[PDB]
Amino acid sequence: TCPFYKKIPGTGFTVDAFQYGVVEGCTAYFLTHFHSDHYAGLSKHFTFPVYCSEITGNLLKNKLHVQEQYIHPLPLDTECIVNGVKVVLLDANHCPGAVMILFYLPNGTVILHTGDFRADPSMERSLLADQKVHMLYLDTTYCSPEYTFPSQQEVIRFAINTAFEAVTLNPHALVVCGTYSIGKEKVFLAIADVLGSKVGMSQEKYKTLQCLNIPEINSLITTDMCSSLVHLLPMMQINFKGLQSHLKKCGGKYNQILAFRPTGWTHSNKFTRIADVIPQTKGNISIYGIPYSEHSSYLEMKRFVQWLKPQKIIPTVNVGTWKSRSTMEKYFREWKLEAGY
Ligand code: NI
């Protein structure tokens, strides 16, 4: 059944709750972003109102074939009334179209639902600065102190420098980047930009990217693989067997592959820095795992929460085990005692 952490009290609303059939008493279904664990269950047969960003609405229409009459896109940073309740959508700094949602309950309670987010100090100057938030539904993906990772900017500088050096040393090297969802587009766009190439990809992935309102996108991507020296493949294909296979497909146009796997966290984060990362190499193929995250580090999460000073925190990630739930509750209490709320 629908878990309590997907329901907004005092309303008929649910958030990211499309796989339970009809939720008894739901009058509006919000969707924070287009990732499959969140939209799971939506299709052309859905007949309840879906509230979301413009970009998530484009993906629902074009990829899932949800009918236009059930898609309700809302502008960001704008007070809107939904079924009698004031809401605001905020940029979540996750993937394209991803939002946080502020609910203003008729009784005066204010609720923030972060969806999935990567906390940033810029959020401290949004419409959140303007009133008190009582209850926080929090993306706790990386809620433990071991989870450090570099800034997105640091990671993209590493990727750009690595690729430019490799291709300038060997003009017959191909760059491949893995993907299995929307998000982390800066990785392949930044590398293609420094190399004066468009990124080449499958017709399905091109269609997905043409839904994201990225400025000048027609100048940056293509379905013509041959004309491109940055290819995107399914993340599954980013291994030596998959890459040797791919290289055969290019008809001796290339003699070397340099591949990127943008992971979340991996345990080499605890020891090694970004300047010191090394690839796995077999033959003329080298694979770099780069820690490009679209979720909060522990410290970023902690700063946001200590700034916001909520009365109550409801985790939305890692909630399935008693050990995880207890660990999280211990950090929340530490944070509240340190900051004095
Ligand atoms: Ni997500």
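Chain A residue numbers are taken from Swiss-Prot; in order, the displayed residues are 700-1040.
From the backbone N, Cα and C atoms, a Cβ is placed for every residue, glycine too.
With a 10 A radius on its CB, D838 (mutagenesis position) counts 24 other CB atoms from all the protein chains. Here Swiss-Prot describes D838 to N as a published mutagenesis experiment; the accompanying note says: Impaired nuclear focus formation, reduced interaction with PIAS and increased sensitivity to cisplatin.
Within the same chain, residues at least six positions away from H994 (mutagenesis position) with a Cβ under 8 Å of its Cβ are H793, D815, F816, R817, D838, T840, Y841, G963. Recorded in Swiss-Prot as a mutagenesis result, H994 to A carries the remark: Impaired nuclear focus formation, reduced interaction with PIAS and increased sensitivity to cisplatin.
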